[PDB]
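Participant: Take this structure, written in structure tokens, and hold onto it; I'll ask about it next.
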Number of protein chains: 2
Amino acid sequence: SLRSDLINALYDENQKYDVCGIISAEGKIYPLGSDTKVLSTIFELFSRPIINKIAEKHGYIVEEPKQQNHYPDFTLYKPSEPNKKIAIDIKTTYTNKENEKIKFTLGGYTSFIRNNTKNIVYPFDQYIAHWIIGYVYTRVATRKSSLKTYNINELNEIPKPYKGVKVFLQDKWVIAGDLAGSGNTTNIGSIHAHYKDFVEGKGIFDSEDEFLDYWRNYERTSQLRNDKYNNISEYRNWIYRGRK
Amino acid sequence: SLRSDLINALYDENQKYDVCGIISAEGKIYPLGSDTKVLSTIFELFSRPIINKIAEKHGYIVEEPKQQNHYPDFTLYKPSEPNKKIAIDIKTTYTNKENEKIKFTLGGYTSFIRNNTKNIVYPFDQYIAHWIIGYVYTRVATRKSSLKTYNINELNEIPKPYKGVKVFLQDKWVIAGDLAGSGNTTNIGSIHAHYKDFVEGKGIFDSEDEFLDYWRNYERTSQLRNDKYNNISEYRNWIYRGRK
DNA sequence: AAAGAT
DNA sequence: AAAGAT
DNA sequence: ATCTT
DNA sequence: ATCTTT
Ligand SMILES: [Lu+3]
Ligand SMILES: [Lu+3]
Ligand SMILES: [Lu+3]
Ligand SMILES: [Lu+3]
Ligand code: NA
Ligand code: NA
Ligand code: NA
Ligand code: NA
């Protein structure tokens, strides 16, 4: 399928290619820094041509948002199935050592998920799947050799700001957690877990509907979540009692 | 001076080189997107070797943050005078057409300006200068960006995600405005003006004392602000009333 | 402009 | 974690 | 768009 | 870090 080929292609591109700098038209190379502002951006750009190649092979069109305030990174659809669009967002986080627990911020809980046309490229009800492409890297300290420019003959000498990048493709609902990933920007938190649990989809929600209902009714502050629900056990109790 | 050499060197590097891609150790190149998320990252990496070069010509150590949500991007200081540090932060915005007005977000008003050690690499009182390197790019209307990869001999084929770019170096206070640059993330708004106003330093504040005190005592919302001040004239009136 | 999206 | 930093 | 104690 | 929308 689209999905299985996508993951295989991402997995393979990650294994074979190590991003190492920004190149100019004139050939001068600027090294990367070792923070997530840099790498998230690099990992998205890395993923774009792979996503397009595989979508194209399976007859899907690809659209990126036209404005910067819109989910998702990529909308995939067949002309024949305009109400089965697939949303793909690329998310990145890091570890300080391999096999530590990780978490992602999975986007707002107050935009498209509570209002079908808010901050989203197409109406939310035209997507039948929402996939996360998750990148995890081990952070590496900045050496002095990062502070210089390089030439193309030097490509393999450029120090890389990461070790052991790993990638996964999983449904948003499946890796979603029950605690906010950010406060003042109201983001859904993923599970906090090892990489494999993301791959295998060892999440907390039982269905995509539960995921949606949890995040559609999650209050913004502890203050408010104290008398309603703060986590999944509490939400199940709130549901049991009649949503009160 | 350090300042004058750095601005010359930034003007020159910007004239000479046009970043166009992410390159891998193995020689494959991934194209850039044309939004500010991509470009602000790229412009910061682009400025990094130049900053280090010029700082080294003047005897200044450069440090970047270890923590990822600490200001500033670059900390300069001679080791003999550690209490005379210089903060350099890189900011990016876009225009549609050349020589419309632009504005930047210039960082938090509720962090280190109100608490000497919060979200800052060194305590705020050890810095004697706060410089903004501003990048303004003209957005290139190909929002059907390029969705293939290139080899080192096709560098010339790689679409660039800007129509032009200009750069300035100015003190933060000088270009600071009186209106928040963002809401939930509580940023200082720059002036809303043409690029030459930023280069020429045509601001609104009478002094860096005025700028600091203004942003130190600015309230977070309209309702709160409406009893205090919403702009620089009301701030001056607030000053006349006894800071009340 | 102010507030809340990415 | 929550809340508020970049 | 993600990070921080 | 910055955008777009009230
Ligand atoms: Lu994205
Ligand atoms: Lu920066
Ligand atoms: Lu930075
Ligand atoms: Lu910055
Ligand atoms: Na790799
Ligand atoms: Na949000
Ligand atoms: Na250039
Ligand atoms: Na802030």
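Per Swiss-Prot, chain B residues shown: 2-245, in order.
How was it done? The header gives X-ray crystallography, 2.0 Å.
Note: Cβ is positioned from N, Cα and C throughout, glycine not excepted.
Heads up, here are the entries from Swiss-Prot:
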- B:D74: active site (ACT_SITE)
- B:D90: active site (ACT_SITE)
- B:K92: active site (ACT_SITE)
- B:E45, B:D74: Mg(2+) 2 binding site (BINDING)
- B:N70 to Q: Decrease in activity (MUTAGEN)
- B:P73 to A or G: Loss of activity (MUTAGEN)
- B:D74 to E: Decrease in activity (MUTAGEN)
- B:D74 to A: Loss of activity (MUTAGEN)
- B:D90 to A, N, E or T: Loss of activity (MUTAGEN)
- B:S183 to A or T: Decrease in activity (MUTAGEN)
- B:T187 to S or N: No loss of activity (MUTAGEN)
- B:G190 to A: No loss of activity (MUTAGEN)
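On this model, are these features tucked inside or out on the surface, and what's nearby?
Facilitator: In the three-state DSSP reading, B:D74 (mutagenesis position) counts as coil. All protein chains included, B:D74 (mutagenesis position) registers 19 other Cβ atoms within 10 Å of its own Cβ.
Proximity of B:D90 (mutagenesis position) to non-local residues of its own chain (separation of 6 or more, Cβ distance below 8 Å) is seen for B:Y72, B:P73, B:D74, B:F75, B:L107, B:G108, B:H131, B:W132, B:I133, B:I134, B:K173, given in sequence order.
Secondary structure at B:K92 (active site), as computed by DSSP, is strand. Long-range Cβ proximity for B:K92 (active site), meaning a same-chain Cβ under 8 A and a gap of 6 or more residues, is found for B:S41, B:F105, B:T106, B:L107, B:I133, B:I134, B:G135, B:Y136, B:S191.
In sequence order, B:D74, B:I91 are the residues of the chain that are 6 or more apart from B:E45 (Mg(2+) 2 binding site) and have a CB within less than 8 Å of its CB.
With a 10 A radius on its CB, B:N70 (mutagenesis position) counts 10 other CB atoms from all the protein chains.
Cβ-based neighbour count (10 Å, all protein chains) for B:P73 (mutagenesis position) stands at 25.
When other Cβ atoms within 10 Å of the Cβ of B:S183 (mutagenesis position) are tallied across all protein chains shown, the result is 12. Under the three-state DSSP scheme, B:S183 (mutagenesis position) falls in the strand class.
Taking a C-beta cut-off of under 8 Å and a sequence gap of six or more, B:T187 (mutagenesis position) has these contacts in its own chain: B:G109, B:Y110, B:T111, B:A181, B:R221.
Just so you know, the Cβ of B:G190 (mutagenesis position) picks up 18 other Cβ atoms within 10 Å once every protein chain is counted.
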Participant: Identify which of the following recorded positions, namely B:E45, B:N70, B:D74, B:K92, B:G190, place a Cβ less than 6 Å away from any atom of ligand 4, and list them by sequence position.
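Facilitator: Within range of ligand 4: B:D74.
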Participant: May I ask which of the recorded positions B:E45, B:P73, B:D90, B:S183, B:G190 have a CB within less than 6 Å of any atom of ligand 5, listed in sequence order?
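Facilitator: By the Cβ criterion, which requires under 6 Å to ligand 5, there are no hits.
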Participant: Three-state secondary structure of B:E45 (Mg(2+) 2 binding site) from DSSP?
Facilitator: helix
Participant: From the recorded positions listed here (B:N70, B:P73, B:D74, B:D90, B:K92, B:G190), select those whose CB sits under 6 A from an atom of ligand 3.
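Facilitator: With ligand 3 as the reference and 6 Å as the Cβ limit, the list reads B:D74.
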Participant: Among B:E45, B:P73, B:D74, B:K92, B:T187, B:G190, the recorded positions in the record, which have a C-beta under 6 A from ligand 2?
Facilitator: B:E45, B:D74
Participant: Please list the mutagenesis positions from B:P73, B:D74, B:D90, B:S183, B:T187, B:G190 whose Cβ falls under 6 Å of any atom in ligand 8.
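Facilitator: The mutagenesis positions passing the 6 Å Cβ test are B:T187.
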